[PDB]
Amino acid sequence: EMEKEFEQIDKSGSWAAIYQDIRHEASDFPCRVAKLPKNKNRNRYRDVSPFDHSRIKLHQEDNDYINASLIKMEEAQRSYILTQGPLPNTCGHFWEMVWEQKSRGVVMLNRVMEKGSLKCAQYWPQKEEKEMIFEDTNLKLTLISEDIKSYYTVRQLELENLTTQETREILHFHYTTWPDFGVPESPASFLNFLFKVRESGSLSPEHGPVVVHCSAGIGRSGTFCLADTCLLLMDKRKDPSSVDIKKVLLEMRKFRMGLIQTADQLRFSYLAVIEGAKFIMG
Ligand SMILES: COC(=O)c1c(O)cccc1OCCCCNC(=O)[C@H](Cc1ccc(OC(C(=O)O)C(=O)O)cc1)NC(=O)OC(C)(C)C
């Protein structure tokens, strides 16, 4: 019972301690490509890089680099590509990835501007009649429809490979109410957002892995994938109470560094899993 464990940590207020043990035991792998001088401008943060072994490679002989990682959860039967919010110069690369990896959905957990500064580039068109064209990767992106709700907006986008004139519908799931500081008060809306993504089919195996990002693509994005996998496991296993969130998180960190950036996010993840389990279950 993780809800029982949850209350213990809370009782003895030891979230920092537990979160810190996870950090200590977290995997550490080479990030050689990420650090090559030529890729300096392809990284938003100096301390956030994809491990070489799990990085997404762009299909181009020029420079195949993009700060993104493939998180592959074998037992859960789910995969996710966690990436940083694209930069002014990596938007074409961002959509190239979405096309090459055959992704059906893009999940955004932040706003273009937060705490007064840019956390992500405006990488999608905001008006139907103003399509965007990425000359470097030869891609055309068109806003098809938009549905603004209280805590999130879902957009329908048409992505076209100008080289082949092939097209695909991409669903943009944008969680718009994540606080500038700290974590959400209640996992309620965050969970419904996740379920809406599940419902679209974007997380299903018939499609490439969903692309997820916040600013660095490790904190909020971490919370999203950790909660989704844990719920899914509790759904699969003969004994749902055997799902250990701390171990699942560590398995994920084998594919990308720093998933879950604070003890607050860790507690929030527990909170979301526990709440989502109560609904999904009974
Ligand atoms: C806590 O650290 C870790 O867990 C960790 C680890 O265990 C092992 C390896 C790396 C690790 O983590 C690496 C990052 C440690 C803390 N670094 C920072 O805050 C920033 C980059 C950053 C920005 C926003 C964010 O998240 C937001 C978002 O995207 O909006 C969100 O989730 O809300 C996450 C990371 N770097 C920075 O200022 O440059 C410097 C510090 C160089 C000046």
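For chain A, we keep the numbers from Swiss-Prot: what you see runs 2-283, in order.
Structure determined by X-ray crystallography, 2.2 Å.
Any Cβ shown, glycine's included, is placed from N, Cα and C.
Annotation source Swiss-Prot lists domain 'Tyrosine-protein phosphatase' at 3-277, citing sequence analysis.
In the three-state DSSP classification, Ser50 (mutagenesis position) falls within coil. Experimental mutagenesis is annotated in Swiss-Prot for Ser50 to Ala or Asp, with the remark: No phosphorylation.
Long-range Cβ neighbours of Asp181 (mutagenesis position) (same chain, at least 6 residues apart, Cβ-Cβ under 8 Å): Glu115, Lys116. Among the sequence features in Swiss-Prot, the mutagenesis site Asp181 to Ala is noted as follows: Substrate-trapping mutant.
The substrate binding site feature in Swiss-Prot is assigned to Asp181, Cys215, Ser216, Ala217, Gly218, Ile219, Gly220, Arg221, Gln262. Its own atom aside, the Cβ of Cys215 (mutagenesis position) has 27 Cβ atoms within 10 angstroms in the protein chains shown. For the recorded site, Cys215 (mutagenesis position), the DSSP three-state label reads coil.
The note that Swiss-Prot attaches to the published mutagenesis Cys215 to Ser is: Catalytically inactive mutant; abolishes sulfhydration.
Per Swiss-Prot, the feature active site, phosphocysteine intermediate maps to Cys215.
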Listed recorded positions adjacent to ligand 1, that is, members of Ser50, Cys215, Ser216, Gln262 whose C-beta is under 6 A away: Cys215, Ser216, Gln262
Local Cβ density at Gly218 (substrate binding site) - other Cβ atoms counted within 10 Å: 29
Longest CA-CA distance among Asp181, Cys215, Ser216, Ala217, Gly218, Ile219, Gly220, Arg221, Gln262, per record bound to substrate, angstrom: 16
Cβ contacts of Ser216 (substrate binding site) (under 8 Å, same chain, 6 or more positions away): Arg45, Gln85, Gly86, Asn111, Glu115, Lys120, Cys121
